[PDB]
Amino acid sequence: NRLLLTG
Amino acid sequence: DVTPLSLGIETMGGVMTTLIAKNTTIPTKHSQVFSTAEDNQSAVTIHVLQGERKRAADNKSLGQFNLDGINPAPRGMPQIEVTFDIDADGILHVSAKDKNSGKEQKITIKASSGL
């Protein structure tokens, strides 16, 4: 339900 | 005692997720297994967002720390474990581990005390 994206 | 507010981490880089959350026990800790996004990040973004509301990026921003150690991975494979220990004084110990090179880092962030 929740991933982990970067920036 | 109980936490001063809803504590949680920010997933997908920009969204607020709750882990401790207010109305809980101060002496709390938990290691969950989250996945990474955007193949070839070689670094995971663990933001500690303590709040409970729709559309974050406005609540109490605990802290932001950058992790690294997840070479070119097409999602799903990356293994990041997050542990958060809350103390009486009002501190939070967050830690994310990476499964690809054996890299891991931890940082301390004061929940909400100040003066």
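Shown for chain B, in order and in Swiss-Prot numbering: 393-507.
Per the header: solution NMR.
Cβ atoms are placed via backbone N, Cα and C, with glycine included.
What Swiss-Prot says about the mutagenesis result for B:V436 to I is this: In SEG-2; confers temperature sensitivity. A C-beta separation below 8 Å, combined with a sequence spacing of at least six in one chain, links B:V436 (mutagenesis position) to B:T428, B:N458, B:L459, B:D460, B:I462, B:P470, B:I472, B:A488, B:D490.
Looking at Swiss-Prot, the entry for mutagenesis of B:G455 to D says: In dnaK756(TS); confers temperature sensitivity. Following the DSSP three-state reduction, the secondary structure of B:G455 (mutagenesis position) is strand.
A mutagenesis experiment is reported in Swiss-Prot for this position, B:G468 to D, and the note states: In dnaK756(TS); confers temperature sensitivity. Look at B:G468 (mutagenesis position): DSSP puts it in coil. The C-beta environment of B:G468 (mutagenesis position), restricted to residues of the same chain at least 6 apart in sequence and closer than 8 Å, consists of B:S427.
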